[PDB]
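One structure is given below, represented as structure tokens, and several questions about it will come after.
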Amino acid sequence: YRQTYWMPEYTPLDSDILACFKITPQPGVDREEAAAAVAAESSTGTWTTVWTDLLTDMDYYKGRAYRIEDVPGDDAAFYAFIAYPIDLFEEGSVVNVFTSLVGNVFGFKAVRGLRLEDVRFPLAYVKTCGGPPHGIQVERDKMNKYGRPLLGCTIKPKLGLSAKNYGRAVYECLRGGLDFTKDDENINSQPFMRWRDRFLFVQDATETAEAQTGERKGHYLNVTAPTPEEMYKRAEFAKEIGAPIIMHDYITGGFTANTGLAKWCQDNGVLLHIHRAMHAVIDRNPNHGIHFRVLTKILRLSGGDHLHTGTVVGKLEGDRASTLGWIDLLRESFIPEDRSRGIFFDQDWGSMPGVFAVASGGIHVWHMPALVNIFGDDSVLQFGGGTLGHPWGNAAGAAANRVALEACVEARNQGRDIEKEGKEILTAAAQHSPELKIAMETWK
Amino acid sequence: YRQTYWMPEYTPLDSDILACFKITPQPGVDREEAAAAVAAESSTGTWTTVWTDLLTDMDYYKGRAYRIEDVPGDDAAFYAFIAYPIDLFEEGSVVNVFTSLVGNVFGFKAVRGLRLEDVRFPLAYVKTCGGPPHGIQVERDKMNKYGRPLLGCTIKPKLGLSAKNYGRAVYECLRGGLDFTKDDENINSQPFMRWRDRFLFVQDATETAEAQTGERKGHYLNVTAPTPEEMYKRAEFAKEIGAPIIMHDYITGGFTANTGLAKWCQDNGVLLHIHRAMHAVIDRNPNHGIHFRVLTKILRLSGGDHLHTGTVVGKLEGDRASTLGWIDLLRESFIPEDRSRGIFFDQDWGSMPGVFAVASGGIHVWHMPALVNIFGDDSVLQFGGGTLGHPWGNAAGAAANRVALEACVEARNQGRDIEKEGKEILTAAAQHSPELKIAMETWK
Amino acid sequence: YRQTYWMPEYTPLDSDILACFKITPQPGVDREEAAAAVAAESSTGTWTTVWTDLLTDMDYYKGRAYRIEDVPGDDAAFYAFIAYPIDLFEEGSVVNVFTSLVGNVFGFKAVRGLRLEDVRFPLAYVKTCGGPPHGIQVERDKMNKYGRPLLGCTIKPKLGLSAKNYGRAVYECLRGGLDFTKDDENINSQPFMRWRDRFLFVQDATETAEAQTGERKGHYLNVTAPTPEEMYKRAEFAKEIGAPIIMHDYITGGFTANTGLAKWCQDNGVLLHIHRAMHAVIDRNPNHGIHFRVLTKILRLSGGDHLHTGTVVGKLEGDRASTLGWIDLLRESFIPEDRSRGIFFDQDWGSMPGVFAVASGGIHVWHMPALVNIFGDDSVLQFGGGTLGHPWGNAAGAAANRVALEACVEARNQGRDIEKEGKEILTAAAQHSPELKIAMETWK
Amino acid sequence: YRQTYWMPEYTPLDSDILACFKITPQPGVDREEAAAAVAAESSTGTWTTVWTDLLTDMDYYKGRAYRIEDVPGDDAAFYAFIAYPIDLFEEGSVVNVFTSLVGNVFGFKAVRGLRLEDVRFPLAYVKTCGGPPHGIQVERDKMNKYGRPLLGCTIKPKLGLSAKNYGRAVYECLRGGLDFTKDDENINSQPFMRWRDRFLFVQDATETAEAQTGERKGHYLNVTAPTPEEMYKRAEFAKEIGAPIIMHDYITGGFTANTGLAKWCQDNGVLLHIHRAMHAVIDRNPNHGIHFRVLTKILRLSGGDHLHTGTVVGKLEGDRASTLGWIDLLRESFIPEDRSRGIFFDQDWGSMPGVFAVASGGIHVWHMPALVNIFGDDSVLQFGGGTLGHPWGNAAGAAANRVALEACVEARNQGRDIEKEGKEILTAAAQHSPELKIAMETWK
Amino acid sequence: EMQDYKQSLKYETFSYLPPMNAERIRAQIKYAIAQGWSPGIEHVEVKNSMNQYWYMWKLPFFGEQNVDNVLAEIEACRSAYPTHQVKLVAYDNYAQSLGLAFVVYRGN
């Protein structure tokens, strides 16, 4: 098993697909043996040479482990680096690459746990996938929004609102100042609220808010459907009614469906918001699963204009590096290797446009200076509770959030340390914004 | 948080969706609090009552935890039973039910781990989904095969075979005696072997083997595609060329895509083989994930004629109950609650047809009496290594497997203890089968 | 015949379809024998066991009579209660359920008369059918009408009006104050008035009236056609021209056609008005036929936003209970058993939206307080004669009806006994409405 | 009311639609008044002249009662003859004519009962409808069957048979000698047996029987569906698999759906079998309903190649005239008025082809000479019990029925009184047919 | 005690009865002429018996009233084509169909 599928001397080609696996092996088993096992089961799946094996170029069509590294702070795990020829995969199929990498290796019985930490997509394979339909800069040009992060909100409760009541929440949220509102990952078409009525009333509310404000408005209309036919029908109806953006659940809906919807969005000029539902069943366990940075690479390969990445402020100061690293993976054109931030491979994206970063979950006006300092202008900040829980209503909460955002952006532009002076900046802004003042009073 | 979303007194309705969560909470947090937390985050996601909450029937549209049980042998975990009204979900959407159940609860920070153990699908919601396109009995009627388990084989290597060489492996495998051959989960359309050439040469080989043998033959042609349009095109081409069965990866491909393909298969009379790739990243961890029994329920709701369930013999004698329980979940019409086998809820399927059980991975002629005794006639046994590794070739290996299968089936029919007398039965069969004899000699 | 298809001890399952038949048997024949006869002929149709019978589960696939009750006041008839497994019917096919129930049993020669009184649709079968496209509340949200019953009018004469003249009746009727006008059940496309010209001129009149009044207007454009292709073409043209509501004859047109049109209406966001033409050939005879409550259940299962139910005031005070019972069946989510009102089974509808009640036929301003008190706000009151017979014209008649409606609604809201004080309330309203005053003078 | 809508002097035009109503009025009300009431409510529906009435030609657009006759043997009822201009109806719409005739008149409160006895379709309106897709002679030419009535059989039980078992009943029935087998009115697509599997296995059985016998075979595949889309899909699949005939339920399915299916059948060259399910709720009551002769006229106007008409032998000798009269209405080109046979109007059909008469229900080998003498060669005799109850099997029963049919046909051709000599003829035939002999022994 | 059905090829009307003799054929022809139908004679190969169009023997006997000549023509057809299936038909001009159609010799 050993000499056949792991080559210490092998130098990986620039077109090779590289994968890093954190192997937590059963005690007593050999590290090189386990590395070759992941390489084989992810490429060929067997060691016993059969007569059909001799009909192929065995030296070429196989994955090889070329480097084994210790895991800092974990003596029970080691890092296995495996190189895959670009010929092993369908061109432009995140589904096929993902299947080839994770089909059977996680069921290996000789390891206690297996984590896929990082995957290197070569520029040759990157150039084949469609990628994000529009990208950050094209979306900014279309929406006529520059110089500040975008604001979003999740309409709550997740259950019970009729089409008109959901629309009359969306309308106040948008007219208050948020650039976007968000359909929940649960809302596609329920008996209490059908999808067509959702789309119609949401478009009415968005148009009314845009007319009454003077700013481009949008709603991530959920098109996740039981069937691709239903999903395409819902997206086509959204385009027909004029919705500028839709939303898909790319994990639960599926990578094939997400890629098809992204291609349709690129074809039809419709922005695509991506929600990361279920990601926790996969990326939470530290010893078994596939990392959210790999999921982020897969999503940006498949196609999407927005992506949930976490609030960053929700973790301690010493646990932010991996989140920042996958943020850079999502947004930047070239991300150098960084072991501190969890970037195991140099990742060259070429001309593929970046994807907006979405921060959502338990964040309000107080986290906002930190959010601005961490994310920059190329991000979307979502305020579900921080907008709907406002005592004066959705419009007042949205106005408070927008005033805080503009004040923080101007403070950053003036050269101030917005995180150090956040309370002073917010108070100075609240001297001109009663809604903002009562917002801090509520959420202090 | 406590009194609002957990009701000890609540008696769950026969139409309610019930879910069982194994909660491994952070030490010191309350069990009822954690149960209500899973119930809330899986139904509404918040506790702070906003003004839009008062516009809805809060008593109805919420998930409630009604029972907490100790986990036998694990003092650090407890079982939370949650009831969901049928109104909370799209009718006939495994995607929507799955999203509502597992969207955010697994990212809960107050628990160390969360596992979805079992989910109760009421007959009312079951009657809405299409279910398996054909089912076990209809597939048996179509293929004219009765009284024995079906035989399959995975064509290996996963890489390198041209269309004609893959076909000339499939042809010998089928003409040797296997009812089916199997495309790998990696093979949909690669540069070394395109999907149309696959389908054409595979159909040629299948027709030749059927003509030369006198038995109906098939190949699970993989239609997993980057886009639903491509998947539908491949399935339509398979039907046009006359392929009786196709294969899909229902997890990596996606539940929406799998449901659409299952509906198409039911419409067009094409059998559907389902592969469970990636299932290990989800169901392996004992403290965090979603169980393969829940995945099996989801798959049979979505639609499929075959499903990989494990070889059963691959585990120790004391660890077979959960596998048998989800086997019964996949195949039987009504599965009573069984804590020993891991069946937490009474599961009534009504008239929905069963799904063939597929056993694959490291099994050969010696495991076969045990395989027959465990699975029964309504199963598919896959022999990749046990057929391709035969010294006399694929046809000889298939003949050996078929002779062993027929001998074991007849021995079971005669009333013998096939597991106790397996060696004697196989030797007696080998007295008339040199291929079988050399097969046992190879794999002893 | 006796022991085989009637089980006194059988307890019906919650998923079983239950039917109540009023059997008027030939004198001398056994009650249990006749009950088993209806059960058999509605499920299997024969008693002689043939060799193909032994190939099936005879204990399961059969309808069984489980209870026989006396008919109060009729010693010559008895009530037969029959339970049907949900497996006996196509899922979501009112056509199939109706055929299975009433195909041959009414031609039974051993009974003098057979009436189908009530049918229990279990929630499991209810969840499969599409149901009403929009429902009462969604229609109210779309039309922006709350707090009062809707007003309609049938354009008369049924014959002779050109497209423009029919439009110039509809325009005055709508601009007078009625929310809707109604195409007759006879008018789909006649030589004197073609359907396309109808739709165009009706849409012109509706738009003009809406612009001149400030209230949403509609016309139930009849799409009942000789062919489903023609019906779909007419409905599509109505949607293209912007008609918010169409009308179908669900009995003469057919249940299959009505279900298809209801599904199309739900898909395309078009309201559906249902007319009950021919219902009298079926539901009038007290000893032979199928009850209008069963027809109402069938219609709401098939799909429809409005339904004619009778004027209620047209019967004596002691004969209103059955009409009120089927009104509750049409509108309410759960209707408990009520023998006085003719509700023989507990009928759980779950989340299926209600259907507007339409009262039409010989009713004018004087019946109106009684109509309001009986029907409530969730009803449509139709005034054909009471609007067209107004001496000052259609607009004046519609204004009179609207003023009377608003006065009666306000009187009910103030807590007055509107039926006891109807004359005083109408006179007080007429002190400010000359059109209303002359309307009462005409119809006194 | 009187002078306006009933004209004793009016002579009805050859293009006028004439309807005969048996009115059982409330005691004391005027006969001419009731006749004018049916005429008005079936044409205009009102007597109060409104201002819109004066915009039309009231003398033309109205139905008029021109003759009142006593009912022989019933002093409490009288016959009302009403003439309708051809302009009152959509051209080629049995749905519209039926609605105009029976929409509201049966709910008239001044009559105790109303029966529509006969309706005169003028040749001008007849020439517009498509009529039967093929007709008796064209169907005979297509099936290559002449000189004898056709034989059919209903596959029983109605419940439980899988696709293959139903096919293995159909195969033996057809190979025994029956020209056709029949799907039940209940079987369109049930959970135990799906429609596509039905069509495939039925076509396989029909092809096998045709190959093994040398005679053209067919099965009335039921295409009655919840939606017209589903019905058209099933009919198209039947044509694609090569089924020569399909079946529809023209009352429960609907007249619009039946007309569309008949037009499709005429377009695609597929024979149409029509079942008359539910007809008893309408035509059984002697004082209230619409007659089966009117239903037969409506069906042949809509389109159909076969139609159930009753077994004729099932009634006493003195009650056969009405059945024979509607048989002549269905089959013959011109049926003169015959009060004894219930033909109230001269009915000219022109060139519209006749429809095969189907006799089914409780008939076996003994009724057969009478069946032949009554129906003639242009009829289909159905033997459900008389074929499936044969002790030697379906094939033997079919052979017995075919031998009896051929013997009776030859006896009629020889000039013998087949009804007088039926026992002798059947015994002489049984001297060469053991299956036939045991059939008479079973059913004596 | 039950007996199995022996399967064999069949030939439409009257094929389930014993083969007709001259008297029975004459009775059938008399029926055909009594109904006003025109007798006709057709023949085709045994393997081609299922053909919609058989070879036509001479022309249909319009206005023919002598069953003896009809039967003589049947026998002449048999003599001229001895391996051929032979069928007797009767044309119904008013209905544009065949009032009677059965085979006389079942081929060999």
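Following Swiss-Prot, chain A residues are numbered 13-456, in order.
How was it done? The header gives electron microscopy, 3.3 Å.
Each residue, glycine too, has its Cβ placed from N, Cα and C.
I grabbed these lines from Swiss-Prot:
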- A:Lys168: active site, proton acceptor (ACT_SITE)
- A:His287: active site, proton acceptor (ACT_SITE)
- A:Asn116, A:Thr166, A:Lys170, A:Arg288, A:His320, A:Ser372: substrate binding site (BINDING)
- A:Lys194, A:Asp196, A:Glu197: Mg(2+) binding site (BINDING)
- A:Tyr72 to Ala: No longer binds N-repeats in CsoS2A; when associated with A-346 and 'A-96' in CbbS (MUTAGEN)
- A:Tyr72 to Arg: No longer binds N-repeats in CsoS2A (MUTAGEN)
- A:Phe346 to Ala: No longer binds N-repeats in CsoS2A; when associated with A-72 and 'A-96' in CbbS (MUTAGEN)
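Are these features on the surface or tucked inside, and what are their neighbours?
Residue density at A:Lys168 (active site, proton acceptor): 22 other Cβ atoms are found within 10 A of its Cβ, drawing on all protein chains shown.
For A:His287 (active site, proton acceptor), the same-chain residues 6+ apart in sequence whose C-beta sits under 8 angstroms from its C-beta are A:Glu197, A:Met259, A:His260, A:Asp261, A:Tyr262, A:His320. A:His287 (active site, proton acceptor) falls within a strand segment according to DSSP.
DSSP gives A:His320 (substrate binding site) a strand state.
A:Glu197 (Mg(2+) binding site) counts 27 other C-beta atoms within 10 Å of its own C-beta, drawing on all protein chains shown.
Long-range Cβ contacts of A:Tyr72 (mutagenesis position) within its own chain (separation 6+, distance under 8 Å): A:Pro97, A:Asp99. Classification of A:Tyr72 (mutagenesis position) by DSSP places it in coil, neither helical nor stranded.
The Cβ of A:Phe346 (mutagenesis position) lies under 8 Å from the Cβ of A:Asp358, A:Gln359, A:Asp360, A:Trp361, each on the same chain and at least six residues away in sequence.
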Between the binding-site residues A:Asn116, A:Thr166, A:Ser372, whose Cβ has more other Cβ atoms within 10 Å than any of the rest?
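When each Cβ's neighbours within 10 Å are tallied, A:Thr166 tops the list.
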When you put A:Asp196 (Mg(2+) binding site) at the centre and draw a 10 Å sphere around its Cα, which of the recorded positions A:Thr166, A:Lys168, A:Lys170, A:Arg288, A:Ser372 have their Cα inside it?
A:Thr166, A:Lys168, A:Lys170
What are the other residues, in sequence order, whose C-beta lies within 8 angstroms of the center of the C-beta atoms of A:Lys194, A:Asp196, A:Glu197 at the Mg(2+) site?
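Not counting the recorded site residues, we get A:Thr166, A:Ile167, A:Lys170, A:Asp195, A:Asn198, A:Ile199, A:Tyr232, A:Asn234, A:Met259, A:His287.
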In whole Å, how far does the CA atom of A:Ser372 (substrate binding site) lie from that of A:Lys194 (Mg(2+) binding site)?
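So the Cα of A:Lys194 (Mg(2+) binding site) lies 11 Å away from that of A:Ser372 (substrate binding site).
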If you draw a 10 Å sphere around the Cβ of A:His320 (substrate binding site), how many other Cβ atoms fall inside it, taking every protein chain shown into account?
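That number is 22.
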From the Cα of A:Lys194 (Mg(2+) binding site) across to the Cα of A:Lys170 (substrate binding site), what is the distance in angstrom?
11
Using DSSP and three states only, what is A:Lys194 (Mg(2+) binding site)?
strand
So, in DSSP terms, is A:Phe346 (mutagenesis position) helix, strand, or coil?
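Where A:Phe346 (mutagenesis position) sits, the three-state DSSP reduction gives strand.
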In whole Å, how far is A:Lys194 (Mg(2+) binding site) from A:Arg288 (substrate binding site) when you measure between their Cα atoms?
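Cα of A:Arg288 (substrate binding site) to Cα of A:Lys194 (Mg(2+) binding site) measures 13 Å after rounding.
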Using a 10 Å radius around each Cβ and all protein chains in view, which of these binding-site residues has the most neighbours: A:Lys170, A:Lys194, A:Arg288?
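Neighbour-count leader: A:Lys194.
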Using the alpha carbons only, what distance in Å do you get between A:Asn116 (substrate binding site) and A:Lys194 (Mg(2+) binding site) once rounded?
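For A:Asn116 (substrate binding site) versus A:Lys194 (Mg(2+) binding site), the Cα atoms are 36 Å apart.
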Would you count the other C-beta atoms found within 10 angstroms of the C-beta of A:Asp196 (Mg(2+) binding site) for me?
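If we count other Cβ atoms within 10 Å of A:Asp196 (Mg(2+) binding site), we arrive at 23.
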How long is the line from the C-alpha of A:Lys168 (active site, proton acceptor) to the C-alpha of A:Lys194 (Mg(2+) binding site), rounded to the nearest angstrom?
10
Please report the distance from the Cα of A:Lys194 (Mg(2+) binding site) to the Cα of A:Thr166 (substrate binding site), rounded to the nearest angstrom.
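Between the Cα atoms of A:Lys194 (Mg(2+) binding site) and A:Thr166 (substrate binding site), the distance comes to 5 Å.
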Which of A:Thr166, A:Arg288, A:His320, A:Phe346 (recorded positions) reach within a Cβ distance of under 8 Å of chain B?
none
